[PDB]
Amino acid sequence: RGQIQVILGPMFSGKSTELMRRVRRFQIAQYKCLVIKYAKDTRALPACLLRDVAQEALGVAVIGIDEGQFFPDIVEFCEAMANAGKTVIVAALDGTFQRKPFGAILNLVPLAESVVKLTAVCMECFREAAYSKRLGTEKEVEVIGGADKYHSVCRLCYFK
Amino acid sequence: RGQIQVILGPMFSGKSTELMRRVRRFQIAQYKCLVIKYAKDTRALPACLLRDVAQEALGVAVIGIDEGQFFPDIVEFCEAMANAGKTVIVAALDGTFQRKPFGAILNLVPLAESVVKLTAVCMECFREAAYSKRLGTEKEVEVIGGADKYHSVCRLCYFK
Amino acid sequence: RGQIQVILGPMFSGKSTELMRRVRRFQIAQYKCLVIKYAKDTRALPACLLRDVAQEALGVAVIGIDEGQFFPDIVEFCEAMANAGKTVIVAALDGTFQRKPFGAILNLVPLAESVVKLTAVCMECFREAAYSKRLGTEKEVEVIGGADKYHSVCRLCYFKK
Amino acid sequence: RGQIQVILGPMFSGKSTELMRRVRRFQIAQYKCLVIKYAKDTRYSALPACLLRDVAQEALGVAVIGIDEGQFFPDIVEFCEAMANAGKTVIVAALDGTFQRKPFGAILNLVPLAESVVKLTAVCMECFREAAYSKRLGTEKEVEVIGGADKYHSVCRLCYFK
Ligand SMILES: Cc1cn([C@H]2C[C@H](O)[C@@H](COP(=O)(O)OP(=O)(O)OP(=O)(O)O)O2)c(=O)[nH]c1=O
Ligand SMILES: Cc1cn([C@H]2C[C@H](O)[C@@H](COP(=O)(O)OP(=O)(O)OP(=O)(O)O)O2)c(=O)[nH]c1=O
Ligand SMILES: Cc1cn([C@H]2C[C@H](O)[C@@H](COP(=O)(O)OP(=O)(O)OP(=O)(O)O)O2)c(=O)[nH]c1=O
Ligand SMILES: Cc1cn([C@H]2C[C@H](O)[C@@H](COP(=O)(O)OP(=O)(O)OP(=O)(O)O)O2)c(=O)[nH]c1=O
Ligand SMILES: [Mg+2]
Ligand SMILES: [Zn+2]
Ligand SMILES: [Zn+2]
Ligand SMILES: [Zn+2]
Ligand SMILES: [Zn+2]
């Protein structure tokens, strides 16, 4: 009985921590697990394509994926692994700095049995935050960085 | 402070019941409320475009939208109303009978402060259900109907 | 394979609505369902003791209980029913007007596979509300009434003098 | 503006991890934070304390207070309530139930006091379905016996009564 669980949210909301919490619950009950992280985030098997780790993922019962927005094959990999009987758990940004869908990540939602959106704390007014605000001028989607480059931000502070 | 809350799930998961629970909480505390439903699901204003009813939503503090997937202008309405300081609560199918995004509904996710995906009971094996299965052979996306035309199903029963 | 689910929260948080949402999910999939309500609240079987109703409950697959705080035998009934393979869903206040456990209701928590606490809207400042504030001066726990006798309130409004 | 959040669940449900996830969201937004642990639980797997009163002074100088294994502090209710009323956010990870599936100390008295309450889930160590309970493996009868998976299984209803 395979499965896809999706953990959405803005930056700084602890998506990776929730991912690991959920993975460790299985691990402690004797499940073989594998966590996959996006190689190019220079801030678990590193990968740039989920194809490149599919063989390793096949000999495991539970698959965790961090920063799933950055894998071009995220959708098809997850659906294929769940149909093969695996429990697939994905941590991912739902939105870019422009509050648009981050790549193909939202295509997982109609395929998933569980979907949640976490909240961060707004770094500018300290209320609840749902969005990621880019601090710089760069216009491309993929720009790797932490709190030096992005603020987790509420609606009002986003447009401030 | 305006916001968008999204209630996703398959058919028969009680999305519009959760919509009404959330709205009545504000109503009981003396908030002015408006609920919108899709005018063509026959089976509290009906509408085909949210544009047709937006001026009315302006005179209100809390807006509920049922079957949001059927509204082509769902994204711009919810985003504009939330930025005008309204609480917008949307019940909607995340996926079609083919487990694909239903209209533009998922473009709401990166704009939303709250997103949940509800769960139904699988009408075939009686485990937890995440999807909607069309029973007949019609090909088009919009086919109105209940349990005579659709089953809420788990992954395994979907692929039978 | 039985179960207890507990829906907690203050007044006006829609606990009964969420109870019915969960029950109708099973009903629509052709489960036999029964809902039990507290009889001394006249603001779908009425009852004062769950014992009085246990045989009707034994004949269904899913049992809903509204205002579970008022039932002296809430703990033993839910446990007996869940062990007999029933799905038991309980709507109940967690706290009295004094923010104290309401009867034996919290004893369900260690017995339950699912527990949630819902939120209301504060009727005094309109932020999120977790508590039920009594408007009058009656001192007894059980006083039946709606928004004329109680406000859902946040922490600050609860303590406002 | 003060708050009490409660994270319940059986053992192995990752309550401490969820506690740290919530606290770190505040810390990363430059809030002053304090995490308190039960001193007598020395397991491999944060100020140690046996009474929350003993760390009250440190807690007063902080905006966010995390409390791990809240069930073991006798003064859990009055500490959490006083700190929330003083405008602190207090987040508590705790067992709701003992090995007997009874209330664990005073922990449930927090529930009517709390604006947020959740019960987490574990995996059943005996049938691998969802687990809501903690089953003691040995014969000890006293409530407090410190241990991990060597002494307890997270367990579903059916496996509890086997
Ligand atoms: C918002 C945004 C982030 N990013 C990048 C910046 C970071 O390197 C990376 C962060 O992605 P996250 O998915 O937020 O990293 P994470 O898994 O550690 O999340 P969490 O802290 O909640 O546990 O994404 C973009 O490239 N483009 C964007 O538009
Ligand atoms: C899955 C699917 C449903 N539908 C239709 C069939 C129904 O008339 C309608 C159901 O939409 P819902 O949004 O599920 O109706 P609802 O608001 O009453 O939700 P709930 O019962 O959980 O409270 O959508 C399609 O037209 N195409 C599809 O692919
Ligand atoms: C707080 C409190 C309420 N009550 C009573 C007043 C009401 O008659 C009754 C309401 O209990 P509820 O459990 O809130 O009734 P409900 O099922 O309608 O809940 P909801 O609206 O969320 O769906 O409880 C007391 O008797 N004593 C108290 O201390
Ligand atoms: C059930 C039970 C546990 N204990 C003890 C055993 C542990 O030392 C402690 C439980 O602490 P926990 O933090 O609840 O144990 P855990 O690490 O498995 O939890 P989590 O994964 O959610 O973070 O309490 C008792 O003393 N008596 C009991 O009846
Ligand atoms: Mg722990
Ligand atoms: Zn802000
Ligand atoms: Zn099924
Ligand atoms: Zn208030
Ligand atoms: Zn089991």
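Residue numbering in chain B adheres to Swiss-Prot, whereby the residues present occupy positions 18-60, 75-191 in order.
Recorded method for this deposit: X-ray crystallography, 2.2 Å.
Just so it is clear, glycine is given a Cβ too, placed from its N, Cα and C backbone atoms.
Marked as ATP binding site by Swiss-Prot: B:26-33, B:58-60, B:97-100. Secondary structure from DSSP puts B:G26 (ATP binding site) in coil. Within its own chain, B:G26 (ATP binding site) has B:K32, B:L124, B:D125, B:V147, B:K148, B:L149, B:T150, B:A151, B:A161 as residues 6 or more apart in sequence whose C-beta sits under 8 angstroms from its own.
Other Cβ atoms within 10 Å of the Cβ of B:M28 (mutagenesis position), summed over all protein chains shown, number 24. For the mutagenesis of B:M28 to I or A, Swiss-Prot gives this note: 300-fold higher KM for thymidine. The structure shown keeps the original residue.
Here Swiss-Prot flags B:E98 as active site, proton acceptor. In this view, B:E98 (ATP binding site) is surrounded by 22 other Cβ atoms within 10 Å of its Cβ, with every protein chain counted.
B:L124 (mutagenesis position) carries neither a helix nor a strand DSSP state and counts as coil. What Swiss-Prot says about the mutagenesis result for B:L124 to A is this: 30-fold higher KM for thymidine.
Listed in sequence order, B:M28, B:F29, B:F128, B:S163, B:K164, B:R165, B:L166 are the same-chain residues at least 6 apart in sequence whose CB falls under 8 Å from the CB of B:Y181 (substrate binding site). If you look up Swiss-Prot, you'll see B:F128, B:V172, B:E173, B:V174, B:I175, B:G176, B:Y181 marked as substrate binding site.
In the three-state DSSP classification, B:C185 (Zn(2+) binding site) falls within coil. Here Swiss-Prot flags B:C153, B:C156, B:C185, B:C188 as Zn(2+) binding site.
Within the set of binding-site residues B:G26, B:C153, B:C156, B:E173, B:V174, B:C185, no residue has a CB atom less than 6 Å from any atom of ligand 9. Checking the recorded positions B:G26, B:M28, B:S30, B:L124, B:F128, B:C185 against chain D with a Cβ-Cβ cut-off of under 8 Å leaves no residue at all. For the substrate site, the Cβ centre of B:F128, B:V172, B:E173, B:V174, B:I175, B:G176, B:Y181 serves as reference, and the other residues of the chain with Cβ at most 8 Å from it are B:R165, B:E169, B:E171, B:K180. Summary of the Zn(2+) site environment: with the site residues B:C153, B:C156, B:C185, B:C188 set aside, the chain residues having Cβ atoms within 8 Å of the Cβ mean position are B:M154, B:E155, B:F157, B:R158, B:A160, B:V184, B:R186, B:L187, B:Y189. B:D58 (ATP binding site) has its Cα within 10 Å of the Cα of these binding-site residues: B:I175, B:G176, taken from B:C153, B:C156, B:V172, B:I175, B:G176, B:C185. Using CA atoms as reference points, the binding-site residues B:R60, B:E98, B:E173, B:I175, B:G176 were checked against B:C153 (Zn(2+) binding site), and the closest is B:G176.
Using Cα positions, the member of the binding-site residues B:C156, B:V172, B:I175, B:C185, B:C188 nearest to B:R60 (ATP binding site) is identified as B:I175.
Ranking the binding-site residues B:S30, B:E98, B:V172, B:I175 by the distance of their Cα atoms from the Cα of B:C188 (Zn(2+) binding site) places B:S30 first. Less than 8 angstroms from the CB of B:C185 (Zn(2+) binding site) sit B:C153, B:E155, B:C156, B:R158, B:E159, B:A160, B:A161, B:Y162, each of them six or more residues away in the same chain.
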